[PDB]
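Structure, as structure tokens:
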Amino acid sequence: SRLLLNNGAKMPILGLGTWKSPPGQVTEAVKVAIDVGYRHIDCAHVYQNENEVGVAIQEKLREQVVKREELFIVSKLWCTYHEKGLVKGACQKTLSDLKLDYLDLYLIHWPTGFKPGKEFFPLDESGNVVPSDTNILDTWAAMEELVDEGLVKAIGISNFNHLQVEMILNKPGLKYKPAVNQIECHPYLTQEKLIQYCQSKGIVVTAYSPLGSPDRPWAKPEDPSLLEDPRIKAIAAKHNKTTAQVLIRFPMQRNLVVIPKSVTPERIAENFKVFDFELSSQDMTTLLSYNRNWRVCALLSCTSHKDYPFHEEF
Ligand SMILES: NC(=O)c1ccc[n+]([C@@H]2O[C@H](COP(=O)([O-])OP(=O)(O)OC[C@H]3O[C@@H](n4cnc5c(N)ncnc54)[C@H](OP(=O)(O)O)[C@@H]3O)[C@@H](O)[C@H]2O)c1
Ligand SMILES: CCCCCC(=O)O
């Protein structure tokens, strides 16, 4: 039900994702999620909906449905806020929108730093992303002081390859180890190597886009669909479960935290009924063989950035 982090905290294995959840639909989505039993919400400043998520969290807290210590709220530091003096400000903005006084986990969204400004993806006269000269080590030192100031209980990373995680772990004077590395993971991108590396170092892995993210704005009609994969449909039918329930249970049995996104009440409910069954070792090994190394989030606009994470094997 919950995984132990290196800071002593317990992180709920199942969480509700909020990327692409419209401002006018997410408040109700989070309210239903909390009613259904979700105790973990994944957020980010760049999703442009934290205020509305915060409205839901505030209502359930006032209603006595849950107490703050029961919830595990996660947010992420965007690329345009990597410089030393901007990290605290970004964290505080997220805290005010969510209407909380601390986050359970704060992640560096991407290892790539962009030029500070109002645009999430700053462009030059040529049209490409403008990089910041900041590095991963300096941004990490700024995240560490957020822990020292009481703004966040744990800090982590997202979309960091193994060498980038290595840099943080080998940093002179390292005070706090990354608690979590949130990466893309599903049957078409199994990440066996990165997952084995992180887990050996005591870093919890959170699998995002577990259903293949069928609502990504860059979707194409010829792209493979996990939910419609006949091979996965067969495993689901063998268990009297839906394909989504199988795709959510899959990472859980690999000791990964999973965060499926949904704004639909019946689906939020369906995605929760994943604790009452088990996939056999055969089902697990079969699902792992479906790997194609297909990424939903490849951050293609930053392929030339000095800290682009996907050039290395893992
Ligand atoms: N750290 C990062 O860089 C990063 C990147 C990507 C995602 N994430 C996080 O991961 C979360 C989940 O990933 P994601 O949003 O990419 O997509 P996902 O969870 O893989 O898929 C979401 C899509 O699947 C649909 N869906 C949900 N449950 C379903 C069900 N039971 N049956 C059929 N369809 C279902 C949703 O539809 P409805 O909503 O219409 O129900 C939505 O269209 C994100 O919201 C975000 O919080 C993090
Ligand atoms: C700018 C849109 C960012 C959403 C994909 C992510 O979570 O990184």
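The residue numbers of chain A are those assigned by Swiss-Prot, with the residues present covering 3-316 sequentially.
Placement of Cβ uses the backbone N, Cα and C atoms for every residue, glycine included.
Look at Swiss-Prot and you will find 10-19, 211-273 tagged as NADP(+) binding site. One mutagenesis experiment named in Swiss-Prot is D44 to N, and its note says Reduced glyceraldehyde oxidoreductase activity. Swiss-Prot gives this note for the published mutagenesis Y49 to F: Complete loss of glyceraldehyde oxidoreductase activity. What Swiss-Prot records for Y49 is active site, proton donor. Record note (Swiss-Prot), mutagenesis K78 to M: Reduced glyceraldehyde oxidoreductase activity. The unchanged residue is displayed. What Swiss-Prot says about the mutagenesis result for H111 to N is this: Reduced glyceraldehyde oxidoreductase activity. Residues or ranges marked as substrate binding site by Swiss-Prot: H111.
On the structure: features taken from Swiss-Prot.
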| residue | record | CB count, 10 Å |
| --- | --- | --- |
| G10 | NADP(+) binding site | 8 |
| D44 | mutagenesis position | 25 |
| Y49 | mutagenesis position | 20 |
| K78 | mutagenesis position | 25 |
| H111 | mutagenesis position | 21 |
| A221 | NADP(+) binding site | 13 |
| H241 | NADP(+) binding site | 15 |
| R251 | NADP(+) binding site | 25 |
| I261 | NADP(+) binding site | 26 |
| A271 | NADP(+) binding site | 15 |
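Within 10 Å (C-alpha to C-alpha) of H111 (mutagenesis position) lie the following recorded positions from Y49, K78, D231, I261: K78. With a cut-off of 6 Å between Cβ and the nearest atom of ligand 1, the binding-site residues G10, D231, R251 reduce to an empty set.
A separation of roughly 22 Å, to the nearest angstrom, links the Cα atoms of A221 (NADP(+) binding site) and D44 (mutagenesis position). Here the Cβ of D231 (NADP(+) binding site) has 19 other Cβ atoms within 10 Å, regardless of which shown protein chain they belong to. If you compare Cα positions, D44 (mutagenesis position) sits closest to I261 out of the binding-site residues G10, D231, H241, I261. Cα of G10 (NADP(+) binding site) to Cα of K78 (mutagenesis position): a span of 21 Å. Under a cutoff of 8 A between CB atoms, and with a sequence separation of 6+ in the same chain, the neighbours of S211 (NADP(+) binding site) are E186, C187, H188, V298, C299.
Counting in whole angstrom, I261 (NADP(+) binding site) lies 15 from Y49 (mutagenesis position) by their C-alpha atoms. Of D231, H241, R251, all annotated as binding-site residues, the residue with the shortest Cα distance to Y49 (mutagenesis position) is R251.
Under the DSSP three-state reduction, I261 (NADP(+) binding site) is assigned to coil, being neither helix nor strand.
DSSP assigns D44 (mutagenesis position) to a strand. Between the alpha carbons (Cα) of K78 (mutagenesis position) and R251 (NADP(+) binding site) lies a span of roughly 25 Å.
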